[PDB]
Number of protein chains: 2
Amino acid sequence: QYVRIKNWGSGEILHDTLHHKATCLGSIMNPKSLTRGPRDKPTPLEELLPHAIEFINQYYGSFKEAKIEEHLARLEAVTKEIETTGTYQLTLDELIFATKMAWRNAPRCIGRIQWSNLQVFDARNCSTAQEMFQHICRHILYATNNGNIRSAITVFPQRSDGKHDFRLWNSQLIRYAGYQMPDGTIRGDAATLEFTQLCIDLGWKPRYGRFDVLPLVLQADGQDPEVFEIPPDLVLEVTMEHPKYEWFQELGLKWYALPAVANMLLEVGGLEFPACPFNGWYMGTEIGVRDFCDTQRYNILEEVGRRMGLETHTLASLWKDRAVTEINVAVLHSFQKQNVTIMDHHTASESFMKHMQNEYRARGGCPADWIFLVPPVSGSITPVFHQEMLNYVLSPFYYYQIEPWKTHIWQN
Amino acid sequence: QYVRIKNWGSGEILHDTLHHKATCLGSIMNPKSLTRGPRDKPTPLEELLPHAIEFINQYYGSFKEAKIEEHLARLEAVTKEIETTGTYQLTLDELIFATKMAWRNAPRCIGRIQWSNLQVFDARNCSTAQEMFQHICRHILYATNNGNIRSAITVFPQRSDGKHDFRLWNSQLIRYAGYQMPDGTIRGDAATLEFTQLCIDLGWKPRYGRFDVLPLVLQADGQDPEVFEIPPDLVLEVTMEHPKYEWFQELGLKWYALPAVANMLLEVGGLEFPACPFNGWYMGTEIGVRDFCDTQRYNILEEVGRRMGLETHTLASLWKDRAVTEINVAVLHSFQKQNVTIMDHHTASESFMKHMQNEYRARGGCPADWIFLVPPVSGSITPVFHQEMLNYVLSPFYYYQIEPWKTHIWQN
Ligand code: HEM
Ligand code: HEM
Ligand SMILES: CCCCCCCCO[C@@H]1O[C@H](CO)[C@@H](O)[C@H](O)[C@H]1O
Ligand SMILES: CCCCCCCCO[C@@H]1O[C@H](CO)[C@@H](O)[C@H](O)[C@H]1O
Ligand SMILES: C[C@H](O)[C@H](O)[C@H]1CNc2nc(N)[nH]c(=O)c2N1
Ligand SMILES: C[C@H](O)[C@H](O)[C@H]1CNc2nc(N)[nH]c(=O)c2N1
């Protein structure tokens, strides 16, 4: 009938019935069930048609007051389109609905309470890399909005036969470079070494800085990828300052204000969109905890420890807990001072609890990946830690993709 | 062939081959796959015999130098025993091996590096509740060891037909009571209200204190449960003090030094042990984060906030992070000062990483439940957060059980 969900915090019980519409490996980052690979032939008509019917029904069933004539007309028009062309085109309104629903169906997203507030940029008419670059620049500019961040998504042309895919080779729109120095040390974001090297190989000019924004590596209509530098006037950054420790700014840190996922695939009604970058606004712990404190990233934890005068040689002193918290305070304080939208993890978790609650009333479910929803620091202090969650893959949905460099056939 | 495991911290790769010997719901606390319920008929001989053979082979295969004659003799002797009695008895040495292996196969345990260091108390000859009480007292006394905590387990008689089960009704050996006061407020451990009431119903005398140790509710040979008070001289406690904030002790807090799970079932070679309490030593965050900071427990977070002079009215101030850390420092400092064994979560996580590493070399696997292994605070700061893990149920194994009060048929 349904699955029982319990909130060990408030003792509340939820009944999950939404999992029935889904299509021990838990701590796997990129599992196959969350990936949607490439193809070299169109989507079989016997598979496409049913999925399209399902979607058209979902879309029309969401209206406050049903419009049956249009519903039938659309189902019929879509079928005829599939019969005559082997694929079909979504109406702008259907695309909008799809992007929000896909967001809404993202197990790993904690900001889903904002699901209905999303700007959609229709770039399905695109043809060249230069044109992709232009759309991406518009997106970056729109979303940044002088610090008052706005969530948006740019939808490029859908996969046709699978040989003319549009793909952003970057993981995010804005991301810093990582360089292996001559003296053996690493500079910048150590996690981007191979990709930085890739850009260098394609002609990009390395500036060997600590915070050099990487170029957009665009691939359009199956063509080989072209490199484009992001116009510095478009990249808004925040200078890190601590509200008490003046020595903090001496660390010379900063971070970009725009969190935008660039390499995911949007699946809707049998249609696949290999290129559709999107963004929301940052949750403080992503920068404060992941970017700055991961040993495989900027790794600033120990230096902030010494600066604070902590006993960085005794783990039981809980110095790491003391440091990470100050770094997080610096991040939040800095964004707040530069008037750049940002949300702390505590407020974020509460917001999601409200969302999950709204979702179960509205449709009897909310796909949730606990491992991703629980913040990287102070987990049990947040309500999300005490919430039992079901993790299933609905549709529409945003899937991961096999890295483009691993399956791309180079022409020149 | 095997499953690939990746450590996103060091980039290392492990090959899991151990999962083949196993018998999306992830964030479920007490799933059926981890529970072993009651029965009213013996274990079918066609099921028992194979499991027994498997175990005897495992046990004999673990010796540095195989002793084949004994191996054959044992297999044969065990079969004859099963044929003639319908069950069988493990040798003390086999029991020891079973308890350690079960520990070793506990997905949710972070202290598994200590797996081979375990004291085993053989109480399989027990008959009455008074006798269980005596064994439990010996265990508590042995394990506490004046603060220098020792890991131990007391094994009571195995399930025969399922109608003469030995069961400790408590979740832990030492645990504080929770009382609903006349003025509506809760006193003590709010999580133990029903159980405290149960004890009261069975004759126990409520002292309405904040830290009253609950009585042992023992059930022996299927008989109705008898209540027994734990001798105060046996319960070692630690008074909470902060190394800087003198107002900390004014909070009048303390906690027991002995973490002992009392209600789990030990499964080995087809045999089931419904009563086998065990203990290790505390990991600081269990008390500092779970006991003191859970809203459904002692809920001291806000008071510690005000005392610190923090802005407890603004979540973005990260006051909760500041508080919880001081509480954790108080806990660790207090145990260290009273000479009571304890391990901080940072050291704990490192220790487990070493264990997991040792396990993959030794047997190509280590069952791990990420959701439980990652500490309640500062997750990504610990190496465990960046480790991909496989969660499977091997054998021997410690299972959960349906609450005794839910399936017990009362006699008087
Ligand atoms: C408005 C503010 C938003 C906030 C604060 C938020 C926050 C987050 C966070 C904290 C993550 C985890 C990132 C990581 O650790 O890798 C995430 C993941 C994700 N978000 Fe959101 N989000 C927001 C908006 C959006 C929007 C607008 C979309 C898409 C239309 C979305 C789609 C996703 C998806 C698909 C993931 C999974 C990405 C992955 O698995 O790597 N989110 N989000
Ligand atoms: C020597 C020190 C040890 C440490 C520091 C340690 C620590 C822990 C911790 C932190 C948990 C999670 C508790 C919770 O949040 O519910 C746990 C669970 C567990 N431990 Fe260990 N442990 C130790 C020894 C042992 C021993 C001696 C055994 C058994 C022979 C064992 C068996 C288990 C089992 C079965 C669980 C799962 C309990 C549950 O799911 O509620 N551990 N341990
Ligand atoms: C073979 C394909 C058959 C498709 C049958 C579609 C029937 C119409 O479907 C209906 O649409 C309404 C909105 O217009 C919704 O409110 C109803 O819940 C839904 O059942
Ligand atoms: C029907 C039951 C058949 C059981 C066959 C058991 C064969 C013995 O089993 C052997 O025992 C040795 C230790 O003595 C181990 O070292 C070997 O790996 C193991 O194969
Ligand atoms: C191995 C594990 O899946 C990995 O470390 C995870 C854990 N939880 C996460 N949670 C979020 N939000 N983001 C992440 O990248 C990760 N990574
Ligand atoms: C719902 C979720 O399973 C529950 O809150 C968990 C999370 N992780 C945990 N981890 C540990 N170690 N102990 C716990 O009790 C829990 N409880």
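In order, the residues displayed for chain A correspond to 77-99, 109-497 in Swiss-Prot numbering, which applies throughout.
Just so you know, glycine gets a Cβ as well, placed from its N, Cα and C.
Positions annotated as heme b binding site by Swiss-Prot, on the basis of experimental evidence: A:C194, A:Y485. Summarising the environment of A:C194 (heme b binding site), the number of other Cβ atoms within 10 Å of its Cβ, over all protein chains shown, is 22.
A:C211 (variant position) carries neither a helix nor a strand DSSP state and counts as coil. Listed in Swiss-Prot is the natural variant A:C211 to R, annotated as follows: In strain: NOD/LtJ.
Around A:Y367 (L-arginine binding site), a 10 Å sphere centred on its CB holds 24 further CB atoms from the protein chains shown. Annotated L-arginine binding site per Swiss-Prot: A:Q257, A:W366, A:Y367, A:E371, in sequence order.
When the Cα of A:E371 (L-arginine binding site) is compared against those of the recorded positions A:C194, A:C211, A:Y485, the shortest separation belongs to A:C194. Cα atoms of A:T99 and A:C109 lie 18 Å apart, with 9 unmodelled residues in the deposited structure between them. Surrounding the centroid of the Cβ atoms of A:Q257, A:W366, A:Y367, A:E371, where the record places L-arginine, the chain contributes additional residues within 8 Å, namely A:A342, A:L343, A:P344, A:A345, A:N364, A:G365, A:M368, A:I372.
Taking a C-beta cut-off of under 8 angstroms and a sequence separation of 6 or more, A:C211 (variant position) has the following same-chain neighbours: A:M217, A:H220, A:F241, A:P242, A:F251, A:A305. Across the structure, A:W366 (L-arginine binding site) and A:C194 (heme b binding site) are spaced 12 Å apart at their Cα atoms. Between the CA atoms of A:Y485 (heme b binding site) and A:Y367 (L-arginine binding site) there is a gap of 20 Å, rounded to the nearest whole number. The sparsest Cβ neighbourhood within 10 Å, among the listed binding-site residues (A:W366, A:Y485), is found at A:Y485. Sequence-distant neighbours of A:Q257 (L-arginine binding site): residues of the same chain at least 6 apart with a C-beta under 8 Å from its C-beta are A:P344, A:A345, A:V346, A:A347.
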